[PDB]
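Take a look at the structure set out below.
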Amino acid sequence: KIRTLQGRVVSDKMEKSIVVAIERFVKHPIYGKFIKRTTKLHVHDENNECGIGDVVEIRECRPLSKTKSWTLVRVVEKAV
Amino acid sequence: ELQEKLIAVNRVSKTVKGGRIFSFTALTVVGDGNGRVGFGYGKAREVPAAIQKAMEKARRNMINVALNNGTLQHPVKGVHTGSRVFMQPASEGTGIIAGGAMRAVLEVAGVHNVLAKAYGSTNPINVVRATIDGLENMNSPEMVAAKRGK
Amino acid sequence: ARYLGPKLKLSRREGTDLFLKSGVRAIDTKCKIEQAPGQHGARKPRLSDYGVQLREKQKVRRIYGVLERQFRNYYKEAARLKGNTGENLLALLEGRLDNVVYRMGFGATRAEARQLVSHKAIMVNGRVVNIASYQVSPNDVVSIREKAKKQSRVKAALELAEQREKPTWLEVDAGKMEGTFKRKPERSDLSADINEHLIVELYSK
Amino acid sequence: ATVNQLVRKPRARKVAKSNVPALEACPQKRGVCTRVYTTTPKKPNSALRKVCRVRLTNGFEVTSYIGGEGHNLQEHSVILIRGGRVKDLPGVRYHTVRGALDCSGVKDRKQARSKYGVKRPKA
Amino acid sequence: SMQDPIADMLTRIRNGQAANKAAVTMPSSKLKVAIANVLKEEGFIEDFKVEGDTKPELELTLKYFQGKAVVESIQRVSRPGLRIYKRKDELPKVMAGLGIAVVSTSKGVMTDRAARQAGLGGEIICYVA
Amino acid sequence: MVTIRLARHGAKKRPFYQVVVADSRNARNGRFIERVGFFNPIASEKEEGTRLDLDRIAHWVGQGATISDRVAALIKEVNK
RNA sequence: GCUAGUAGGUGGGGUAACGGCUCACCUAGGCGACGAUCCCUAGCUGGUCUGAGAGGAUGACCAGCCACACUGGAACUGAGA
RNA sequence: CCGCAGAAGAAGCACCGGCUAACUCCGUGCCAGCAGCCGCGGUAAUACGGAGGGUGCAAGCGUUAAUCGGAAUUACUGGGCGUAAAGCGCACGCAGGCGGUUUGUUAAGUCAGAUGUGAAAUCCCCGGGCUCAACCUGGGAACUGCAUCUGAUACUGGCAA
C-alpha cells in the first residue's frame, strides 16, 4: 500500500502553503544515541487553515510549484 | 614435576657515604603445571647466586588452576599498576598465544593454549602481579556448583 | 639462493648434522665438526635467548629448502584452516617434491635429492617435470624415467636407502624405481625435534 | 567526554608532520647549493661537522648535513637529499645522499657500495 | 529521590552485599519485582517481599554462601541518556557458558540463555558473568 | 543497446570466454547485463566451463538479441 | 546573520514529461546556530590499503557513475550532440 | 618434444655497541669520521677505517619517502581532570540532555517474522583448471546494510487518568 508521513505544521501564513517540520528518530552513527533531526518540507494545503502542531499526512508525488513534491492527504488533528 | 626459570636479574644501587653498592637481585618464575606463587629477590655478590637464592624464595607458596582441558573457560580481568592484563578463551588447534612476560608465566600455569594481551603499560615487575589476579577470578565448575547447588 | 657452498661447516654451530653430505660421513669423520666456524669471529659461550629463538625458526626452515616467503605463506593457509595450525604447517612443508624423493631413497643427501629433480631424470605420473616443488598428494605415483634407470648416480643412492627406515605412508619400490605416495604423512613421529608453539609465537605480531 | 558531549563534538584528531620540513614529494630531490659551512656541534668537545645551506627550488634554504669522507663539491652544485638527519647537530631536517649528479662515490668505501654510490670493486 | 531507578537499586545492593547485610530496601517498581526472581532462582537471595504502604518498596533478603555472594561483573548499559537494544542472537555470550544477563524481551523479562532461542531480542541493562 | 556476445576474462594467452548479454555502449568487459554462459574454445575439462542456459537464451532472444557463431553451433551440440 | 522569481498563490507560456523552468499579476513571505551565509580543499562509488576487530587512511590498474576536450559563448539536425 | 657437446655460461647486497641474531687483528686518535633512536671517538675503539673472520637475506640487497599498525598515546569498542596534562572565581537560568510512582491506551522507538533489494568484481566456505606455483576458475555462503508488507507490546517514547 501507500505511505503518508507524519509532520507537524509550525509556520502557516502564506496562502495555500503550510510549513511542516518532521521529526524522526535519527541515531548517531559511532555513539549510537537517537536524536530529533528536524527537517522542513514544504507541503501544499488545499486551503491554508493550519498553524502550529497540526499532525498531518503528506505524501510523495509530482511537484505543483517549485520545491514541492508533497500534498496534504489528511489533518490528523489540530493544535492551533 | 617442578618448573622454575628466571625472569629479571640486575643490580641495585644504594649509597652510604660514597657508595655505588652493587648487589645482584632478580625476579624468577615459579610453576608446577598448575602455577605456583612466589617471585623473590636474592642478593648476591655474583650473577649465579643472584638467581639461586631468588628461586628459593620464589618457590614459597602455590596457587591453583582455573583451566579445564588446557585453557580457561572464561574471560577474566585484574589490575596492578598500568599493567592491565586480560585474557579470553582460545580454541584447541592453536599454539601458545602471547609474547612479553605473559609468554612464560602463560605456560608454567599448566596452560598451553589460551588467548592473552596486556592493555596499558607493561611494567614487567607487576604484570606478574596482575596475572595472578585471574586465579581469583574464575568460572571453574565450582562456580557452576555455586548457582546449581547454591 | 640454492646455496652451493660449504655444507658440513654449518654442522659445527648447528649442534646437529641434519644430513650434510651423508653417504659415508656425518660428525667428526674426515672433517672438523662441532666447533665454531670462526677463529674469534664467533666462538662458544652461554648463548642468548634470542639466538635460540631465531636458530630453531631456521632449523625447521632448512631441512626442506624453503625460502623466506614460502614457509610464511603455508602459515597463512594453516591459520586460515579451522583445524590444528601446528600440524597443517608441517603438512604443507612436506608437500614439496624434493623432500618426498629423498624419503623414497632417491638421493643419499638432501641437497642431492633436490639436485636429481634438476637434471631431466625425474618425473611424476606420465608428466615430466624439472620443478623442485609440486603438489604431492595421496595416491600419486613417483616415477623414475628411462634414461634415469640408466644413470649410475641414482643406483648409488639406494645404498643409503637400505640404511634409512623410509616412511610408512608411502609405498617405496626401488626394484622398478617407482613407489606411490599412497597416503598422508605422520608427524605423530616426526615432531620429535619440533616445537610448533615456539615458532608460531614469533610469527605473530 | 560524555557520549552526549561527543555527539556534539567528536574527538580532535592528530595531524601529520615529518623530519623533512614539508613531507616533501620525493625521497631524493635535486637541490642546488648555496654554500658549505662547518659548525662545531653542541659541547666544545664534539668534532666539526660539515654543513651546508641549500638553494632548494622550494624556497627552503635550510641546512643539510653532508656525510662521507670530506667532499669534492662546489658550492652551486646539485645534490640529492636523503632527508635523514644526524642528531648531534641542532635544527637539522636534511642529510645528503651521494651517488648520482655532481656528488659521487667516496674513496675507500667500496665496502659500503650501496652508500655513497661506490661501485663494487673489481679485484 | 531517584532519576534512574535501577542504578540506585544495584548500588545499594553491592554496597550492602560486601557488608554482608541482612537485607537492604529501596523503592520498588514493576521491574524491580521481576528481576528478583533470577537472583532468587540462581541463589543469591532467599526471597524478596514487596510491602505496599505509602509506596511499594523492595526489602529483599540477602543470601550468602558462607560469608560471600560476590559477583565479578556489572554495568549500567541501557539506562537514561543511553538506552540501546540488540536482536536475538546479539545477546551477550557471557562467561561460565551458563551466565546470566538480564534482558527485557518483547513479552516479559528473561535472560540471554532463555531469551536466545526464544526468538526474542531486547535491551540488556547490565551483564552478569 | 544490449547483445549476446562472448567476453574474455582470461589472462594472457589463456582464452577463457564467458558468454554474457552485455552492452555495446559500455563493453564486453564493461557493464554486463548478465552472465548466461561459460565457454571453453579450447574445450577444457574443468568444473562447469560450459554453461549456456535454456531459459535466458530463450527470453532475451524473445525480444531480440543475437548470439555468436560458436554459440549458434553449440545449440545443436548440447541438443537443446 | 541570509534571501526578490526570494517564499508562496493565481492565471499566461514553455519542456518529452513534473517544476517560477520562464512570465504578468497578487500576497509579503521564506531561511537560519538540529549551523544558514560565507571561507579553505576535493571528481564520486564499488571498492583499495592496513588492521584481531572497531577504526583510520585511501580511491593506481579493474568495473560503474559524473565531469572535461585551445579559451569563452552559442545554436543546427536528430530518438540521441 | 628429441638430439648435441661441455661445470661448462650464470652471485650478489647489507649488517655483526644496546634495542637485535651475528668479533678479531691491526691504523686512526673526541681528529677522521659514524649514527633510526639511546648515542660513538680524547692513541690497549666487539660502535670510527682497512683487513681477516662471522651473521642475515639472496638475482636481488639495502636506503629513503609515504600510509596504516604497534599506539588502548583522541579511547563507541578503548582514556583522564586533589598534587602527574585538565574543574570556569561563584551563583542564576533560556535552548538542549535527563525524569518518582500506579493504571488505561497507542505502537513512533523497540522486538519478531515476510518480501524485495543489497551490480559484476572482491572476501570467505566448499571445489576444480593450467608441468607446479604465480596465475585461471565453478558453485555455495557472505551481500553486516536499506526500503516495503504483516504481526508483538516487555522495555523506550507519545497520549489519557
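Going by Swiss-Prot, the residues shown for chain A are 4-83, listed in order.
According to its header, this structure was worked out by electron microscopy, 6.7 Å.
Cβ from N, Cα, C; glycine included.
Over in Swiss-Prot, the protein carries these features:
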- A:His31 to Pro: In neamine-resistant mutant nea301 (VARIANT)
- A:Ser68 to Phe: Prevents 30S subunit assembly at 42 degrees Celsius (VARIANT)
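For A:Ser68 (variant position), the same-chain residues 6+ apart in sequence whose C-beta sits under 8 angstroms from its C-beta are A:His47. Within the same chain, residues at least six positions away from A:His31 (variant position) with a Cβ under 8 Å of its Cβ are A:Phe37, A:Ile38. According to DSSP, A:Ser68 (variant position) sits in a coil region rather than a helix or strand.
Mapped onto three states, the DSSP output places A:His31 (variant position) in coil.
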